Amino acid sequence: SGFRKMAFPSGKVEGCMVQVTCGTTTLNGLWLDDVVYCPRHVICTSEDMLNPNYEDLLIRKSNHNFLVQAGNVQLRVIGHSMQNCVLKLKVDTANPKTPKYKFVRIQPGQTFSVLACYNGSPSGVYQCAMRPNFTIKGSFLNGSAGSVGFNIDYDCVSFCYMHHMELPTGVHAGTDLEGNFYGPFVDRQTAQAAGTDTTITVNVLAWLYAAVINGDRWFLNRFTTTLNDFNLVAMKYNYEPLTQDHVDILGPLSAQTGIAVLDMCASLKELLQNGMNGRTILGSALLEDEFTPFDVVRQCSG
Amino acid sequence: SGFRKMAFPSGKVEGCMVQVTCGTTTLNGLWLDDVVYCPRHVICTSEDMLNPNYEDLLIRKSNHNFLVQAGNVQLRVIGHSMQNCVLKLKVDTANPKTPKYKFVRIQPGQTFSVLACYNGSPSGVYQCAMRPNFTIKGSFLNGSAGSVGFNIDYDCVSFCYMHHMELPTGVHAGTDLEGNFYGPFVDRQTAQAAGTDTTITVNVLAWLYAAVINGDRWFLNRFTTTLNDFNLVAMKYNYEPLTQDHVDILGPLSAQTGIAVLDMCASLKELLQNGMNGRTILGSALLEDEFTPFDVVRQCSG
Amino acid sequence: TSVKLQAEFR
Amino acid sequence: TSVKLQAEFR
């Protein structure tokens, strides 16, 4: 028994974390093979931050203007290029601790482990989800840019995030490993605001399945509901609509418990309209939507 | 900014997990230098579980009765010895991945990051706190016995916990790295219930300090209280007493926020009495006692 | 009703 | 009231 917020063992990613210093700006870099990726605002000064042109700022910097340091080793940069919001620094030494990796772009509702680093040294790991408004709710301080989000299939690390900045509301925005931001955001300290956030419906349902596997069952009910009638009232409580694919991936969670997907959707309908009435599910007084159906099989089944 | 439940990077510990098998019983061991550490109930069959004689069960064992496996490489055992509830198995090869480490024993209320493995292969990592009744609320399935809980300071891994069993309540129990159990527990399959659980009072103040740094302010109280008057109300709601040391340890956060610790106590008194009134603190409708003052400072101060 | 030691028996 | 790029500047 037991269900927890649980990140992948970060060792394979820690062996790729380096420090990158250009001028006076310092962030983190991801060292895979003989290429180093890092957010492009390492070439920004404390002044040119409001409205900078990175292509202008880039031509002004050459190879020896980037200082990469991997532990007690300093990597001589041989080349530089820019892909969207990341800089690709070629180095004279391929990382010997390089895992097998894929660059993937996750979609809203999926999760990943975050390895927060400072000065290229990792500091802590935790689990985040790409919220519908295309932000994550992480814990990032100054100099935490360049930290990466990832998932490990088994021996393969799927890098899917790279930290860049924090919005006024206190949440965080970043890019995939091809420099493509998550959301309508740009890397400029300006008046940017994230869209209104919604609740990841399928992740609450999957998390209610994780409770059933642990013996918790009180929230359940005898009622039935349709997909269209559920998503209607899901919309009523600022809940995302449940598509057919989401119901499909909830299958193995339905099979082991026998509780059908639409029937647990009826359990959610009752909790939305009434509340929890002072009780706690898995030790929580509000519904949690950051645990995918995958994250539950990874921990409860088997 | 933001505040998240966050574990330590498990890289240095990932290179210390091995598989241990006596007969057909399998679990995990901790490979440090030329020594493997693991629970003693690995020498038990499926039957000797009520009242097992670990002394009488170990005399019949020899070195070639312990199959220690580090990945796809087995380590020849040259000596074994029992020490409290753990077994230490000497091996012919010193672990090339051993980092700097200490064997510490933690107090109730202190945190540590668990790296849960099955069959010597790390599965994930999460942060846990030692409850006042000396249990933890982790997430362990069969084959988890042997997982370690640790804290990393600098480049040293202070091993502080090793997992052993699960109570009927569902909470998790175990030993330190010298075999001495955390609490009034025994490695037998008997009906066992821990002590009565109290709220870690200092951590709740520490968790409310992180909330003021992060923008939450509605629970604050202008007027102060005393250490004598608060402890009077503290135990009213099943809270650990607040020592002057607790106040001292919160010194860094009392400085960053400008709110005295005893001012924060008056705010806790108002929150205990009235509740949250359907409002959220750091995304939680319940007061969290799982973040020590050190977890708060490390995540808030730069 | 009783404690479960969490090695892998069988 | 605006975004902050979170590399360490001087």
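Going by Swiss-Prot, the residues shown for chain B are 3264-3565, listed in order.
For this deposited structure, the header notes the method as X-ray crystallography, 2.9 Å.
Backbone N, Cα and C define each Cβ position, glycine as well.
Record features (Swiss-Prot):
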| type | residues | note |
| --- | --- | --- |
| ACT_SITE | B:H3304 | active site, for 3CL-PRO activity |
| VARIANT | B:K3353 to R | In strain: Beta/B.1.351 |
| VARIANT | B:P3395 to H | In strain: Omicron/BA.1, Omicron/BA.2, Omicron/BA.2.12.1, Omicron/BA.2.75, Omicron/BA.4, Omicron/BA.5, Omicron/BQ.1.1, Omicron/XBB.1.5, Omicron/EG.5.1 |
| VARIANT | B:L3468 to V | In strain: Zeta/P.2 |
Most crowded position, judged by CB atoms within 10 A, among B:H3304, B:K3353 as recorded positions: B:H3304
Variant positions: B:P3395, B:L3468 - member with fewest neighbouring CB atoms within 10 Å: B:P3395
Cα separation, B:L3468 (variant position) to B:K3353 (variant position) (Å, whole number): 45
Alpha-carbon distance [B:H3304 (active site, for 3CL-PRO activity); B:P3395 (variant position)] in Å: 25
List of the recorded positions B:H3304, B:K3353, B:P3395, B:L3468 facing chain C, defined by a Cβ pair under 8 Å: B:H3304
Cα separation, B:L3468 (variant position) to the residue listed as 'active site, for 3CL-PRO activity' (Å, whole number): 40
